[PDB]
Amino acid sequence: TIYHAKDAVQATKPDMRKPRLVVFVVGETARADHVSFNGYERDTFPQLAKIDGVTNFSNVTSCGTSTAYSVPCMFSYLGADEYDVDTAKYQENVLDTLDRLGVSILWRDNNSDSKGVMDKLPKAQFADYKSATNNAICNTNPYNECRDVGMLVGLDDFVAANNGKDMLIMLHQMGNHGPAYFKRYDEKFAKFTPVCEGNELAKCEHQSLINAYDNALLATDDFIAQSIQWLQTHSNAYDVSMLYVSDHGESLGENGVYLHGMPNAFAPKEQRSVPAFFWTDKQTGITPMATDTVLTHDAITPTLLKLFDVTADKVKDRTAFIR
Ligand SMILES: [Au+]
């Protein structure tokens, strides 16, 4: 294990002040420019629009163009310039630090796995919500595809079992995964029709392909808002905040390019400009950076430390999503 944060101290503790409860949604395939807040032609986020104290960040570049590449980078101390995917698995990452500091770290996954981020942590601190042995909300579509809202079912137990600790809950959603965008949302979220239902994106009508993708954003909107909504039911006991960042974006036909994963060298901006949202309770004292701050995945690790009153030298100079 290669540490970078052995100096990390937590300056105030949950026995001498309100314990902190944060949800970090790790998003999937979402594009900054199909967010309404960023100027999109469609209301892709009606519910987030209704919630007080949410910051939309109009300028976020992802560490890379794939799940296996950006998710480790998202939790790394090295930053996108010194980051190396291939040894990432055995660096100390920010969840290692907070867990060492006694913050209770949970990872629920309706996507794949943590792409190595949870590896040094006890198996039990990770749960597979793609399967119905965990996800109560799989039966809501003709595909039986388990849903991200399911990852909220039961979080109250756990908060029960961790009563009086600091908690960082990572929800790794299926989000906007392709090719089969149409499969990602329940019929309630089918605002835009007709829709691509083919596996050969390209042979589809661009508009129909745009349409499935935006329906899949509406569901993500419903998940994120339900995520804040669950936090709110704990605001008088815990300092609650919610961080959402996508791992990468998506090419939807631009220059005959689709899906993602193109090497950062020659990658279209579509695969790298990602949305980021931050919500907090007014009682917490947290303050967001300006909406328009030019930010990258490198802001996540310092945000996570600041959320828990934890300083660490390798990122004391790093711009976070919050002051
Ligand atoms: Au991804």
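The numbers used for chain A are those of Swiss-Prot, and the residues that appear cover 219-541, in sequence.
Cβ coordinates are placed from backbone N, Cα and C, and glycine is handled just like the others.
Sequence-distant contacts of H466 (mutagenesis position), defined as residues of its own chain at least six apart whose C-beta falls under 8 angstroms from its C-beta, comprise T247, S280, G282, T283, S284, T285, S288, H478, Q489, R490, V492. In the three-state DSSP scheme, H466 (mutagenesis position) falls into the coil class. As annotated by Swiss-Prot, Zn(2+) binding site applies to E246, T285, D465, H466.
In three-state terms derived from DSSP, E246 (mutagenesis position) belongs to neither a helical nor a strand segment and is classed as coil. For the mutagenesis of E246 to A, Swiss-Prot gives this note: Abolishes transfer of phosphoethanolamine (PEA) to a lipid A analog in vitro. Almost abolishes resistance of E.coli strains Rosetta or TOP10 to colistin and polymyxin B, by comparison with the same strain expressing wild-type mcr-1. Does not affect expression or membrane localization in E.coli strain BL21(DE3). The structure shown keeps the original residue.
In the structure as shown, the Cβ atom of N329 (mutagenesis position) sits within 10 Å of 24 other Cβ atoms. Mutagenesis annotation in Swiss-Prot: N329 to A, described as Abolishes transfer of phosphoethanolamine (PEA) to a lipid A analog in vitro. Almost abolishes resistance of E.coli strain Rosetta to polymyxin B, by comparison with the same strain expressing wild-type mcr-1. Does not affect expression or membrane localization in E.coli strain Rosetta; the structure shown retains the original residue.
According to Swiss-Prot, the mutagenesis experiment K333 to A carries this note: Abolishes transfer of phosphoethanolamine (PEA) to a lipid A analog in vitro. Almost abolishes resistance of E.coli strains Rosetta or TOP10 to colistin and polymyxin B, by comparison with the same strain expressing wild-type mcr-1. Does not affect expression or membrane localization in E.coli strain BL21(DE3). For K333 (mutagenesis position), the same-chain residues lying six or more positions away in sequence with a CB closer than 8 A to its CB are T285, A286, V289, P290.
Secondary structure at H395 (mutagenesis position), taken from DSSP and collapsed to helix, strand or coil, is coil. Quoted from Swiss-Prot, the note on the mutagenesis of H395 to A is: Abolishes transfer of phosphoethanolamine (PEA) to a lipid A analog in vitro. Almost abolishes resistance of E.coli strains Rosetta or TOP10 to colistin and polymyxin B, by comparison with the same strain expressing wild-type mcr-1. Does not affect expression or membrane localization in E.coli strain BL21(DE3).
For the published mutagenesis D465 to A, Swiss-Prot gives the following note: Abolishes transfer of phosphoethanolamine (PEA) to a lipid A analog in vitro. Almost abolishes resistance of E.coli strain Rosetta to colistin and polymyxin B, by comparison with the same strain expressing wild-type mcr-1. Does not affect expression or membrane localization in E.coli strain BL21(DE3). Less than 8 angstroms from the CB of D465 (mutagenesis position) sit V244, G245, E246, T247, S280, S284, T285, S288, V289, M292, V492, each of them six or more residues away in the same chain.
One entry in Swiss-Prot concerns the mutagenesis experiment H466 to A. Its note says: Abolishes transfer of phosphoethanolamine (PEA) to a lipid A analog in vitro. Almost abolishes resistance of E.coli strain Rosetta to colistin and polymyxin B, by comparison with the same strain expressing wild-type mcr-1. Does not affect expression or membrane localization in E.coli strain BL21(DE3).
What Swiss-Prot notes for the published mutagenesis of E468 to A is this: Reduces resistance of E.coli strain TOP10 to colistin, by comparison with the same strain expressing wild-type mcr-1. A C-beta separation below 8 Å, combined with a sequence spacing of at least six in one chain, links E468 (mutagenesis position) to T247, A248, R249, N394, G396, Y431, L477, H478, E488, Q489.
For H395 (mutagenesis position), applying a Cβ distance below 8 Å and a minimum sequence separation of six or more within one chain yields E246, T247, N329, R402. Proximity of the mutagenesis positions (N329, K333, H395) to ligand 1: a Cβ under 6 Å from the molecule is found for none of them.
Under the DSSP three-state reduction, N329 (mutagenesis position) is assigned to coil, being neither helix nor strand. In three-state terms derived from DSSP, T285 (Zn(2+) binding site) belongs to a helical segment.
Each residue in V244, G245, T247, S280, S284, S288, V289, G393, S464, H478 lies on the same chain as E246, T285, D465, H466 and has a C-beta within 8 Å of the C-beta centroid of that Zn(2+) site, without being one of the site residues.
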